[PDB]
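Shown next, in C-alpha coordinates, is the structure this report addresses.
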Amino acid sequence: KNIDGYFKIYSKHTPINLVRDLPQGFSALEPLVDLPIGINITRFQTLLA
Amino acid sequence: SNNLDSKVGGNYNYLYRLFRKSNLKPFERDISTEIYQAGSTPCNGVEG
Amino acid sequence: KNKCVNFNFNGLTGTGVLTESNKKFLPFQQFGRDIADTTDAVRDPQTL
Amino acid sequence: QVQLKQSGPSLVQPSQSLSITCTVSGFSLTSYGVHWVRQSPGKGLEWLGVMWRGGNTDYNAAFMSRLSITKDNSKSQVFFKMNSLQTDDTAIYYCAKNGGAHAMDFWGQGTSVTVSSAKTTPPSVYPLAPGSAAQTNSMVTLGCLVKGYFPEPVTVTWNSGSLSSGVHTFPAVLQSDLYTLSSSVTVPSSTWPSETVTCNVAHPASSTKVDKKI
Amino acid sequence: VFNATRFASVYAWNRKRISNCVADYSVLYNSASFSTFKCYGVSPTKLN
Amino acid sequence: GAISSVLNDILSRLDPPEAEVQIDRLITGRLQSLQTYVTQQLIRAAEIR
(Lines of atoms letter the chains of each structure in order from A and count residues from 1; the text may use other names and numbers.)
(Lines give C-alpha, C1' and ligand atoms only; values in the text may rest on other atoms or scores of the structure.)
Protein backbone atom coordinates (compact mmCIF):
# COMPACT_ATOMS: atom_id res chain seq x y z
CA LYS A 1 0.00 0.00 0.00
CA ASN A 2 0.94 3.68 -0.35
CA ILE A 3 0.19 5.79 2.74
CA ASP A 4 1.31 9.43 2.47
CA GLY A 5 4.04 8.46 -0.01
CA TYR A 6 5.43 5.72 2.26
CA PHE A 7 5.15 2.51 0.24
CA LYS A 8 4.51 -0.04 3.00
CA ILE A 9 5.68 -3.65 2.56
CA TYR A 10 4.58 -6.37 4.98
CA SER A 11 5.72 -10.00 5.02
CA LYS A 12 5.05 -13.35 6.68
CA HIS A 13 6.50 -16.81 5.96
CA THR A 14 4.74 -19.81 7.53
CA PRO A 15 4.60 -23.52 6.56
CA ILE A 16 1.41 -25.15 5.29
CA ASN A 17 0.05 -28.48 3.98
CA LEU A 18 -2.10 -27.53 0.98
CA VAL A 19 -3.05 -29.23 -2.30
CA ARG A 20 -5.72 -26.81 -3.60
CA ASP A 21 -6.61 -23.10 -3.73
CA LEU A 22 -5.81 -20.53 -0.98
CA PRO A 23 -5.90 -22.09 2.52
CA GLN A 24 -8.41 -21.14 5.19
CA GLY A 25 -6.44 -19.62 8.05
CA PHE A 26 -5.33 -16.49 9.85
CA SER A 27 -1.90 -14.95 10.42
CA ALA A 28 -0.78 -11.39 11.10
CA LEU A 29 1.76 -9.94 8.66
CA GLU A 30 4.63 -7.92 10.12
CA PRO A 31 6.15 -4.74 8.59
CA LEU A 32 9.18 -5.58 6.45
CA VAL A 33 10.39 -2.14 5.28
CA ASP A 34 9.20 1.45 4.78
CA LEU A 35 10.01 3.04 1.41
CA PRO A 36 9.29 6.81 1.09
CA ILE A 37 8.93 6.67 -2.69
CA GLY A 38 6.18 9.24 -3.26
CA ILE A 39 5.18 7.98 -6.73
CA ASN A 40 1.59 7.31 -7.75
CA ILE A 41 0.86 3.61 -8.34
CA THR A 42 -2.09 2.37 -10.41
CA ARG A 43 -0.92 -0.95 -11.93
CA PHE A 44 1.31 -3.78 -10.76
CA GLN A 45 2.75 -7.07 -12.01
CA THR A 46 4.34 -10.20 -10.52
CA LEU A 47 7.68 -11.76 -11.45
CA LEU A 48 7.76 -15.49 -12.25
CA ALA A 49 10.76 -17.76 -12.76
CA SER B 1 19.84 34.85 -2.38
CA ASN B 2 20.06 37.91 -4.64
CA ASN B 3 23.86 38.07 -4.43
CA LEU B 4 24.12 34.30 -5.11
CA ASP B 5 21.58 33.33 -7.80
CA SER B 6 20.72 36.53 -9.69
CA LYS B 7 22.94 37.61 -12.58
CA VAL B 8 23.10 40.49 -15.04
CA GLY B 9 20.15 40.22 -17.40
CA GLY B 10 18.12 37.99 -15.07
CA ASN B 11 18.64 34.38 -13.98
CA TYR B 12 16.03 32.25 -15.78
CA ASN B 13 17.43 28.90 -14.59
CA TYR B 14 14.67 28.63 -11.96
CA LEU B 15 11.23 27.95 -13.46
CA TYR B 16 7.73 27.26 -12.16
CA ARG B 17 4.62 25.49 -13.42
CA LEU B 18 2.31 28.33 -14.46
CA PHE B 19 -0.84 26.20 -14.25
CA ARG B 20 -2.11 22.65 -13.81
CA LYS B 21 -5.38 20.85 -14.51
CA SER B 22 -5.88 19.76 -10.88
CA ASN B 23 -4.23 20.74 -7.62
CA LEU B 24 -1.30 18.66 -6.43
CA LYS B 25 -1.46 16.38 -3.41
CA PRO B 26 0.71 17.07 -0.33
CA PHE B 27 4.39 16.57 -1.20
CA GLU B 28 3.88 15.88 -4.91
CA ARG B 29 6.10 16.97 -7.80
CA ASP B 30 5.97 16.72 -11.59
CA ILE B 31 9.00 17.28 -13.85
CA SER B 32 6.92 16.89 -17.01
CA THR B 33 7.65 19.43 -19.75
CA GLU B 34 4.83 18.27 -22.05
CA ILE B 35 2.53 20.99 -23.37
CA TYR B 36 -0.95 20.26 -22.00
CA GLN B 37 -4.24 21.53 -23.41
CA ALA B 38 -6.17 24.33 -21.72
CA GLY B 39 -9.51 24.04 -23.55
CA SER B 40 -11.13 21.34 -25.68
CA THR B 41 -8.89 21.86 -28.73
CA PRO B 42 -6.39 18.96 -28.98
CA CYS B 43 -2.84 19.95 -29.92
CA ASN B 44 -0.57 16.89 -29.55
CA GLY B 45 2.77 18.62 -30.13
CA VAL B 46 3.02 22.07 -31.70
CA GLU B 47 1.96 24.89 -29.39
CA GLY B 48 -0.96 27.15 -30.30
CA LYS C 1 16.81 0.98 36.89
CA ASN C 2 14.07 0.90 39.54
CA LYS C 3 14.09 4.67 40.10
CA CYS C 4 11.50 7.36 39.39
CA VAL C 5 13.27 9.62 36.88
CA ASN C 6 12.53 12.02 34.02
CA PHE C 7 13.25 9.99 30.88
CA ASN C 8 13.39 10.87 27.19
CA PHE C 9 13.67 8.09 24.58
CA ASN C 10 13.51 9.76 21.15
CA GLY C 11 10.74 12.18 22.12
CA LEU C 12 9.00 9.62 24.37
CA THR C 13 9.51 11.85 27.40
CA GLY C 14 7.78 11.69 30.76
CA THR C 15 8.07 10.62 34.38
CA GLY C 16 8.19 6.94 35.29
CA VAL C 17 10.17 4.19 36.95
CA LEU C 18 12.47 2.57 34.38
CA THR C 19 12.72 -1.21 34.79
CA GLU C 20 12.99 -4.35 32.69
CA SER C 21 9.90 -6.52 32.16
CA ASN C 22 9.06 -9.84 30.48
CA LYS C 23 7.46 -8.15 27.46
CA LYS C 24 8.34 -9.60 24.04
CA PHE C 25 8.95 -6.78 21.56
CA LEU C 26 9.19 -7.74 17.90
CA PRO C 27 12.02 -6.30 15.75
CA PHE C 28 9.71 -3.60 14.36
CA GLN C 29 7.75 -2.80 17.54
CA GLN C 30 9.49 0.28 18.94
CA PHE C 31 7.42 1.25 21.99
CA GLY C 32 4.29 0.06 23.79
CA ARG C 33 1.20 2.02 24.79
CA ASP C 34 -1.87 1.35 26.91
CA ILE C 35 -5.44 2.33 26.02
CA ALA C 36 -4.74 5.75 27.59
CA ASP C 37 -2.08 6.60 24.95
CA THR C 38 0.48 6.39 27.79
CA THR C 39 3.84 4.79 27.06
CA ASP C 40 4.00 1.42 28.83
CA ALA C 41 7.41 0.25 27.57
CA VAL C 42 10.16 1.46 25.25
CA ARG C 43 13.25 0.06 23.53
CA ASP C 44 16.46 1.86 24.45
CA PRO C 45 17.95 3.35 21.24
CA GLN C 46 21.63 3.30 22.26
CA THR C 47 21.57 -0.43 23.09
CA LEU C 48 18.43 -2.24 21.91
CA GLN D 1 21.62 40.53 -23.38
CA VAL D 2 18.35 40.48 -25.33
CA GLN D 3 17.92 42.15 -28.73
CA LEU D 4 14.77 42.03 -30.88
CA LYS D 5 15.22 45.11 -33.07
CA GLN D 6 14.00 45.31 -36.67
CA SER D 7 15.57 46.84 -39.78
CA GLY D 8 15.62 46.64 -43.57
CA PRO D 9 12.78 48.81 -44.92
CA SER D 10 13.33 52.46 -45.86
CA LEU D 11 10.19 53.59 -47.72
CA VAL D 12 7.33 51.73 -49.42
CA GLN D 13 4.40 52.87 -51.56
CA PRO D 14 0.81 51.77 -50.88
CA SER D 15 -0.30 48.44 -52.36
CA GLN D 16 3.30 47.15 -52.36
CA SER D 17 5.45 44.63 -50.48
CA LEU D 18 8.60 44.70 -48.36
CA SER D 19 10.90 42.60 -46.18
CA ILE D 20 11.86 43.09 -42.51
CA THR D 21 14.83 41.50 -40.72
CA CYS D 22 14.53 41.11 -36.93
CA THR D 23 17.75 40.09 -35.18
CA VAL D 24 16.98 37.79 -32.24
CA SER D 25 19.36 37.50 -29.30
CA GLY D 26 19.23 36.35 -25.68
CA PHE D 27 17.31 33.14 -26.41
CA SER D 28 17.38 30.37 -28.99
CA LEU D 29 14.76 30.38 -31.73
CA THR D 30 13.92 26.73 -30.98
CA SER D 31 13.00 27.61 -27.36
CA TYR D 32 10.37 30.32 -27.93
CA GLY D 33 8.09 31.46 -30.74
CA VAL D 34 8.81 34.98 -31.95
CA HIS D 35 5.66 37.12 -31.97
CA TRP D 36 4.92 39.97 -34.39
CA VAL D 37 2.77 43.07 -33.76
CA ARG D 38 2.40 46.76 -34.68
CA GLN D 39 2.48 49.99 -32.60
CA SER D 40 -1.04 51.51 -32.40
CA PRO D 41 -1.77 52.69 -35.96
CA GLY D 42 -4.79 54.79 -35.01
CA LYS D 43 -6.93 52.40 -32.97
CA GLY D 44 -5.58 50.02 -30.32
CA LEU D 45 -2.55 47.75 -30.61
CA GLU D 46 -2.76 45.32 -33.54
CA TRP D 47 -1.54 41.71 -33.52
CA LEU D 48 -0.18 40.16 -36.73
CA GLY D 49 1.19 36.65 -36.21
CA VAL D 50 3.54 34.31 -34.39
CA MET D 51 5.80 31.44 -35.49
CA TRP D 52 5.70 28.56 -33.01
CA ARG D 53 8.65 26.38 -32.03
CA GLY D 54 9.45 24.50 -35.24
CA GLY D 55 5.80 24.14 -36.28
CA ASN D 56 3.04 26.08 -38.02
CA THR D 57 2.13 29.75 -37.48
CA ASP D 58 -0.98 31.75 -36.61
CA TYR D 59 -1.88 35.02 -38.32
CA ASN D 60 -4.42 37.79 -37.86
CA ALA D 61 -7.83 37.37 -39.47
CA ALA D 62 -7.27 40.61 -41.42
CA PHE D 63 -3.61 39.87 -42.32
CA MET D 64 -3.46 36.10 -42.92
CA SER D 65 -3.71 36.36 -46.72
CA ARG D 66 -1.33 39.35 -47.01
CA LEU D 67 1.31 39.14 -44.25
CA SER D 68 3.60 36.15 -43.74
CA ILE D 69 6.36 35.15 -41.30
CA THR D 70 9.66 33.64 -42.49
CA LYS D 71 11.65 32.29 -39.53
CA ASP D 72 15.32 31.44 -40.14
CA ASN D 73 16.50 29.05 -37.41
CA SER D 74 20.10 28.90 -38.69
CA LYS D 75 20.86 32.65 -38.69
CA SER D 76 18.87 33.36 -35.48
CA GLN D 77 16.73 35.88 -37.39
CA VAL D 78 12.99 36.04 -38.09
CA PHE D 79 12.11 37.59 -41.46
CA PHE D 80 8.70 39.08 -42.24
CA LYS D 81 7.13 39.49 -45.70
CA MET D 82 4.19 41.91 -45.99
CA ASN D 83 2.04 42.55 -49.07
CA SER D 84 -0.59 45.10 -50.12
CA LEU D 85 0.12 47.67 -47.43
CA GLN D 86 -1.91 50.85 -46.87
CA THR D 87 -0.91 54.27 -45.57
CA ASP D 88 -2.91 53.58 -42.40
CA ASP D 89 -0.55 50.67 -41.60
CA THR D 90 2.28 53.08 -40.74
CA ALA D 91 3.54 52.10 -37.28
CA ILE D 92 6.51 50.59 -35.46
CA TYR D 93 6.68 46.80 -35.90
CA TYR D 94 7.94 44.80 -32.92
CA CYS D 95 9.27 41.30 -32.26
CA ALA D 96 8.74 39.58 -28.92
CA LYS D 97 9.57 36.35 -27.12
CA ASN D 98 6.89 33.80 -26.31
CA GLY D 99 5.87 33.49 -22.66
CA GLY D 100 4.28 30.69 -20.69
CA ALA D 101 0.62 31.39 -21.46
CA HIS D 102 1.33 32.66 -24.99
CA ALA D 103 2.54 35.92 -23.44
CA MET D 104 4.98 38.45 -24.90
CA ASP D 105 7.60 38.61 -22.15
CA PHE D 106 10.41 40.47 -23.95
CA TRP D 107 9.90 43.32 -26.42
CA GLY D 108 12.32 44.85 -28.91
CA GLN D 109 12.87 48.33 -30.29
CA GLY D 110 11.36 47.62 -33.71
CA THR D 111 11.49 49.80 -36.79
CA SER D 112 9.13 52.55 -37.97
CA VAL D 113 7.79 51.24 -41.29
CA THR D 114 6.18 54.09 -43.25
CA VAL D 115 3.70 53.50 -46.09
CA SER D 116 3.24 56.47 -48.42
CA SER D 117 3.28 57.15 -52.16
CA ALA D 118 5.96 59.84 -51.74
CA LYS D 119 9.63 59.21 -52.53
CA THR D 120 12.61 59.13 -50.20
CA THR D 121 14.39 62.41 -49.44
CA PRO D 122 17.47 62.96 -47.23
CA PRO D 123 17.39 65.51 -44.39
CA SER D 124 18.33 69.14 -44.97
CA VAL D 125 19.50 69.91 -41.43
CA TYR D 126 19.79 73.50 -40.20
CA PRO D 127 20.85 74.09 -36.57
CA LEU D 128 18.90 76.26 -34.14
CA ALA D 129 21.92 78.26 -32.99
CA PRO D 130 21.30 81.27 -30.68
CA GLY D 131 22.75 84.48 -32.06
CA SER D 132 25.42 86.67 -30.53
CA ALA D 133 22.75 88.70 -28.70
CA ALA D 134 21.41 85.57 -26.98
CA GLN D 135 21.52 85.59 -23.18
CA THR D 136 22.04 82.82 -20.64
CA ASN D 137 21.14 82.22 -16.98
CA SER D 138 23.33 79.40 -15.60
CA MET D 139 22.42 77.25 -18.63
CA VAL D 140 21.57 77.35 -22.33
CA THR D 141 19.08 75.41 -24.46
CA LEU D 142 20.01 74.07 -27.89
CA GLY D 143 18.34 72.25 -30.76
CA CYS D 144 18.23 71.63 -34.50
CA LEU D 145 15.61 71.97 -37.25
CA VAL D 146 15.63 68.83 -39.41
CA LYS D 147 13.20 69.78 -42.19
CA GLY D 148 12.84 68.20 -45.62
CA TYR D 149 13.19 64.47 -44.93
CA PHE D 150 10.95 61.51 -45.70
CA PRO D 151 10.05 58.97 -44.13
CA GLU D 152 10.42 58.59 -40.36
CA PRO D 153 12.49 58.05 -38.18
CA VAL D 154 15.29 60.56 -37.61
CA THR D 155 17.45 60.59 -34.47
CA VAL D 156 18.85 63.96 -33.33
CA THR D 157 21.56 63.81 -30.66
CA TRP D 158 23.95 66.26 -28.98
CA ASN D 159 27.57 65.40 -29.82
CA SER D 160 26.85 61.75 -30.63
CA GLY D 161 24.56 61.47 -27.61
CA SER D 162 26.93 62.89 -25.01
CA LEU D 163 24.11 64.85 -23.33
CA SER D 164 21.19 63.17 -21.56
CA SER D 165 20.03 65.65 -18.87
CA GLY D 166 17.27 67.60 -20.64
CA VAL D 167 16.94 65.81 -23.98
CA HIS D 168 13.42 66.11 -25.44
CA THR D 169 12.41 64.41 -28.70
CA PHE D 170 9.44 65.88 -30.58
CA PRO D 171 7.17 64.18 -33.15
CA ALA D 172 7.58 64.76 -36.87
CA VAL D 173 5.11 67.14 -38.51
CA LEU D 174 3.71 65.57 -41.68
CA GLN D 175 4.32 67.99 -44.56
CA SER D 176 3.63 67.59 -48.27
CA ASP D 177 5.69 64.44 -48.95
CA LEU D 178 8.17 65.66 -46.30
CA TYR D 179 8.65 65.86 -42.53
CA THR D 180 9.78 68.51 -40.04
CA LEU D 181 11.54 67.42 -36.83
CA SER D 182 12.61 69.76 -34.03
CA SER D 183 14.65 69.09 -30.91
CA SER D 184 15.48 70.70 -27.57
CA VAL D 185 18.29 69.85 -25.14
CA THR D 186 19.42 71.56 -21.93
CA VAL D 187 23.16 71.93 -21.32
CA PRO D 188 25.05 74.21 -18.87
CA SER D 189 26.54 77.43 -20.21
CA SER D 190 30.11 76.15 -19.76
CA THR D 191 29.72 73.90 -22.84
CA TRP D 192 28.53 76.49 -25.39
CA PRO D 193 29.96 78.71 -26.97
CA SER D 194 33.01 77.53 -25.00
CA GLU D 195 33.36 73.92 -26.20
CA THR D 196 32.74 72.57 -29.69
CA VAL D 197 29.06 71.71 -30.22
CA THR D 198 27.66 70.02 -33.34
CA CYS D 199 24.22 68.66 -34.20
CA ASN D 200 24.34 64.95 -35.07
CA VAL D 201 21.39 63.81 -37.20
CA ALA D 202 20.88 60.25 -38.47
CA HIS D 203 18.30 59.09 -41.03
CA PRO D 204 18.15 55.26 -40.85
CA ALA D 205 15.81 55.13 -43.86
CA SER D 206 18.54 56.60 -46.09
CA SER D 207 21.49 55.88 -43.75
CA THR D 208 22.53 59.54 -44.00
CA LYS D 209 24.57 61.29 -41.29
CA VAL D 210 24.32 65.10 -41.42
CA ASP D 211 26.65 67.14 -39.20
CA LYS D 212 25.89 70.85 -38.70
CA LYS D 213 27.85 72.97 -36.23
CA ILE D 214 25.60 74.83 -33.80
CA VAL E 1 21.41 21.54 1.46
CA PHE E 2 21.28 25.05 2.93
CA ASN E 3 24.65 26.08 1.44
CA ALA E 4 24.21 24.05 -1.75
CA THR E 5 25.65 25.15 -5.09
CA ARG E 6 22.22 25.67 -6.66
CA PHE E 7 18.61 24.70 -5.98
CA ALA E 8 16.06 23.05 -8.27
CA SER E 9 12.86 24.50 -9.68
CA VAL E 10 9.74 24.86 -7.54
CA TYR E 11 8.11 22.02 -9.53
CA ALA E 12 11.26 19.83 -9.49
CA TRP E 13 11.97 20.55 -5.82
CA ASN E 14 14.52 18.04 -4.53
CA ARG E 15 13.37 16.06 -1.48
CA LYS E 16 16.58 15.37 0.46
CA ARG E 17 15.79 12.39 2.70
CA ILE E 18 17.65 13.09 5.95
CA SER E 19 18.15 9.98 8.09
CA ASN E 20 20.72 8.18 10.24
CA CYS E 21 22.38 11.37 11.49
CA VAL E 22 22.07 14.32 13.88
CA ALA E 23 22.54 18.06 13.54
CA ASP E 24 21.94 21.26 15.46
CA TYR E 25 18.85 23.32 14.59
CA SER E 26 19.39 26.24 16.99
CA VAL E 27 22.53 27.04 14.96
CA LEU E 28 20.14 27.80 12.07
CA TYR E 29 17.42 29.63 14.02
CA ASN E 30 19.99 31.80 15.84
CA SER E 31 22.18 32.15 12.74
CA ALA E 32 21.06 35.77 12.14
CA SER E 33 21.47 35.03 8.41
CA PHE E 34 17.96 33.87 7.40
CA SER E 35 15.29 36.33 6.28
CA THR E 36 12.27 34.21 7.29
CA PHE E 37 12.37 31.48 9.97
CA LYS E 38 8.83 30.46 10.94
CA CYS E 39 7.93 26.92 12.00
CA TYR E 40 4.42 25.42 11.99
CA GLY E 41 3.35 22.83 14.55
CA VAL E 42 6.68 22.90 16.43
CA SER E 43 8.90 25.50 18.06
CA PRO E 44 12.39 26.15 16.58
CA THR E 45 14.00 26.22 20.05
CA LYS E 46 12.44 23.02 21.45
CA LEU E 47 12.89 20.77 18.39
CA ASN E 48 16.64 20.63 19.10
CA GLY F 1 -9.40 18.55 18.21
CA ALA F 2 -5.92 19.30 19.55
CA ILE F 3 -2.69 18.68 17.65
CA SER F 4 -1.96 15.69 19.91
CA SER F 5 -3.42 13.74 22.82
CA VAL F 6 -0.25 13.60 24.97
CA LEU F 7 0.57 16.64 27.08
CA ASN F 8 4.35 16.16 26.93
CA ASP F 9 4.25 15.97 23.12
CA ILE F 10 2.60 19.41 22.94
CA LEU F 11 4.74 21.08 25.61
CA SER F 12 7.92 19.63 24.09
CA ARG F 13 6.96 20.97 20.62
CA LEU F 14 4.97 24.22 20.80
CA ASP F 15 5.94 27.49 22.46
CA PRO F 16 4.05 28.68 25.58
CA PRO F 17 1.70 31.05 23.68
CA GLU F 18 1.03 28.24 21.16
CA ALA F 19 0.95 25.27 23.56
CA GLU F 20 -1.68 26.89 25.81
CA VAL F 21 -4.13 26.88 22.89
CA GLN F 22 -3.70 23.16 22.19
CA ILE F 23 -3.40 22.22 25.87
CA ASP F 24 -6.64 24.06 26.67
CA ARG F 25 -8.45 21.83 24.17
CA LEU F 26 -7.30 18.75 26.09
CA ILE F 27 -8.23 20.33 29.43
CA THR F 28 -11.69 21.19 28.10
CA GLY F 29 -12.15 17.66 26.79
CA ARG F 30 -10.63 15.72 29.68
CA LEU F 31 -12.60 17.87 32.13
CA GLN F 32 -15.89 17.08 30.40
CA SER F 33 -14.80 13.43 30.44
CA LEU F 34 -14.31 13.42 34.21
CA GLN F 35 -17.45 15.53 34.68
CA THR F 36 -19.42 12.92 32.72
CA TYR F 37 -17.89 10.15 34.84
CA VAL F 38 -18.65 11.86 38.17
CA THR F 39 -22.09 12.84 36.87
CA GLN F 40 -22.98 9.25 35.95
CA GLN F 41 -21.08 7.70 38.87
CA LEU F 42 -23.07 9.84 41.31
CA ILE F 43 -26.32 8.76 39.64
CA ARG F 44 -25.13 5.15 39.78
CA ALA F 45 -24.36 5.66 43.47
CA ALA F 46 -27.94 6.77 44.11
CA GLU F 47 -29.09 3.53 42.49
CA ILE F 48 -26.78 1.37 44.62
CA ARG F 49 -27.50 3.47 47.72
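For chain F, we keep the numbers from Swiss-Prot: what you see runs 971-1019, in order.
Header lists the method as electron microscopy, 3.8 Å.
From the backbone N, Cα and C atoms, a Cβ is placed for every residue, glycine too.
Quick look at what Swiss-Prot lists:
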- F:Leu981 to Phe: In strain: Omicron/BA.1 (VARIANT)
- F:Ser982 to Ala: In strain: Alpha/B.1.1.7 (VARIANT)
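For F:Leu981 (variant position), the same-chain residues 6+ apart in sequence whose C-beta sits under 8 angstroms from its C-beta are F:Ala989, F:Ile993. Around the Cβ of F:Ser982 (variant position), 18 further Cβ atoms fall within 10 Å across all displayed protein chains. Following the DSSP three-state reduction, the secondary structure of F:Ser982 (variant position) is coil.
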